[PDB]
Amino acid sequence: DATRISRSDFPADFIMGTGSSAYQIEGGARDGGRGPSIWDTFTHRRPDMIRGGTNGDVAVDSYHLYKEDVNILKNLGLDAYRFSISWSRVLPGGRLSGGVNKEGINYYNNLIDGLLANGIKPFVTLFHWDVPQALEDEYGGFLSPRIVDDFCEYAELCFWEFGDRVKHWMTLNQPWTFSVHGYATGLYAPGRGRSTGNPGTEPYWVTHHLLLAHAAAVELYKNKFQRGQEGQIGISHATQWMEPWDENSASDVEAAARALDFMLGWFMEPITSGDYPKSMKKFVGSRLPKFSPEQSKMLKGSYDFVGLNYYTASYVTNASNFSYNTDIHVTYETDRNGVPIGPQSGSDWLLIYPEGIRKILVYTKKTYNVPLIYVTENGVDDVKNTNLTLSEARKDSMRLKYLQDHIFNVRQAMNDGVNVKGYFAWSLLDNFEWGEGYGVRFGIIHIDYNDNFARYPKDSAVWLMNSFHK
Ligand SMILES: OC[C@H]1O[C@@H](O)[C@H](O)[C@@H](O)[C@@H]1O
C-alpha cells in the first residue's frame, strides 16, 4: 500500500531531495554581472512564444531570496538539493576571454556554504539549456563543435571553485528536450526548425555536440579533479514510458522499442557502447553523424552514475520534407479503447501512470547495465486556478498521491534489482515553466506572485517532511 511509504522502507544511504534550474528560479538576470543566455533573448525578442508574454528577468527571485530557500530546505528535512549553475552568470561572455564574473562565483559559494551549514548535500548540474548568448551569436552555440572547448573551460572553472564542497556533478540535464524543442519543433530557445533551421539535420548535430561536450567534461573531471576532490560525475536524461498500443501486435512492440531508442537510446547508447542505436542509424541514415574512434573511446562509460527524469507514459503504434519527429515512424496514442493510459494532471500531455517509472528503471538497467541510478526529476503540476485563496490552493492532493505512487514504484524497481541511490522531486518551488510562463505550478512550495514571491509549503511538502525527514 502506497499511502504508508516512508523513509524506513528504504536503505539507510538512500538520498531524498528536490530540484530547480537556474533560469526557472534565479531572476537577477542582469544583476551581479550576469550576461544574457539564449533564454533571455528568446523570451525578450519573441514574447509571443511564451504564455502571457513573460520571462525570467525576476522569476521567483532566488538570486536575492536564496537564504529563504535554504531555510525552507532545512525545514523540509530532506538530504539533498539539486540545482544548476547559470553558465553566463559566472562567464558572461561564455568563454574565458569574455571575463570571469567573481560576483556570480560568490553567489554560488554562498548558496553552497548555506546548504552545507544546514546539512544539505548539493547536487549540481552544469547545464540546463541556458547557453550564453555570446557563444550562440559567435558560432551558433551547440550547432558548432567549438562549443566543446568552451563548455570544458566552463566546467573546469566550476570544479576549481566549488569541487572542494560539491561531490556530485551532472554535466547535462534533459538534453533531449533541448535538442528537440530547440531545433526540431522550435518551441523552446533558440526557436528554430520551422540559414533558418532544419528539423531534419540540426537536432542530430546539437545532440552530437551535447554528447561530445558531456564526454570531454567527464574526461576533464576524471583526469584532473577526481583524485584531489573525490567527487562523482554523471548526467540526467529525459524519459517517457513507451507502451505497445496492442500488447500482441509485434509491430507495436517494435514501435515502442524504437520510440525508446529515439528518446533515451539516442543519449544512452553513445555512453554505453560508443555508438548511436541500430534503429536510428537505419531510419536516419546518412543524416546521423558518426563518432571518430577517439570520440567513441571517450564516450564509452563516461559517467559514475546516471539520473533519470520521469513524468508520463504513452501507447505507441507504427506510422503509415525530413524531420526528427517523422524519423521515429511511430504514432502516439493516449487510450486503449476509450480508456486513457492514466488521468490528466493540470497539463494535457501529462498522464498519470506510476507503473511507468518502475518499467523505465528496469528497462534502463536491463538495456544499458547502469550500475548506479538516481531519479533526478519526477513530479506533476497543479490544475491552473487563479480563483483559489492560499488555504485552498495549497491542498495539493493530486501531487501528494502522485508522489506516493511514484515513490512506491521506485521501491518496487529496487526489489526488481535496480540499484537506485536516490530520488529528487521536481520541483522545490513553483517557477517559470518555459513556454508555459507562470501559469503551470510544479512546486511542493507555493509561490505568491502577487506578493513578492512569498513562499508557503503545500500539503505535499509537509508530507515529504513527515515521511522522509532525515
Ligand atoms: O514544464 C515542463 C518541464 O518543466 C521544467 O520544470 C522541467 O525542467 C522539465 O523537466 C519539465 O518537463
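Numbers in chain A track Swiss-Prot; the residues on display, in order, are 13-206, 231-356, 364-513.
Structure method, as recorded: X-ray crystallography, 2.3 Å.
Placement of Cβ uses the backbone N, Cα and C atoms for every residue, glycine included.
Positions annotated as active site, nucleophile by Swiss-Prot, on the basis of similarity to another entry: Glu420. Taken residue by residue with DSSP, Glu420 (mutagenesis position) is part of a strand. Annotation for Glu420 (mutagenesis position): same-chain Cβ neighbours under 8 Å, separated by at least 6 residues, are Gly31, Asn185, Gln186, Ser272, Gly343, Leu344, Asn345, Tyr346, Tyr347, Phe467, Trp469, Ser470.
In three-state terms derived from DSSP, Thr189 (mutagenesis position) belongs to a helical segment. Its Cβ taken as reference, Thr189 (mutagenesis position) is surrounded by 18 other Cβ atoms within 10 Å in the chains shown. The annotation that Swiss-Prot gives for the mutagenesis experiment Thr189 to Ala reads: Reduced activity.
Neighbour list (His193 (mutagenesis position), Cβ cut-off 8 Å, at least 6 residues apart, same chain): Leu199, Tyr200. Under its mutagenesis annotations, Swiss-Prot gives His193 to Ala the following note: Reduced activity.
For the mutagenesis experiment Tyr200 to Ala, the note given by Swiss-Prot reads: Loss of activity. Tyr200 (mutagenesis position) falls outside any helix or strand according to DSSP and counts as coil.
Counting every protein chain shown, the number of other Cβ atoms lying within 10 Å of the Cβ of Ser390 (mutagenesis position) is 19. Quoted from Swiss-Prot, the note on mutagenesis experiment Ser390 to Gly is: Reduced activity.
Per Swiss-Prot, mutagenesis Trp392 to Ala is noted as: Loss of activity. The Cβ neighbour count for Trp392 (mutagenesis position), using a 10 Å radius over every protein chain in view, is 12. Secondary structure from DSSP puts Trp392 (mutagenesis position) in coil.
Swiss-Prot documents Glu420 to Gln as a published mutagenesis change and attaches the note Loss of activity.
Annotated pair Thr189 (mutagenesis position) and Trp392 (mutagenesis position), C-alpha to C-alpha distance, rounded: 14 Å. The chain break between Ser356 and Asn364 spans 7 missing residues, with the CA atoms of the two ends lying 16 Å apart. Missing segment of 24 residues between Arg206 and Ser231: the endpoint Cα atoms are separated by 12 Å. With a CB cut-off of under 6 A applied against ligand 1, the mutagenesis positions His193, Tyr200, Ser390, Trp392, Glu420 are reduced to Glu420.
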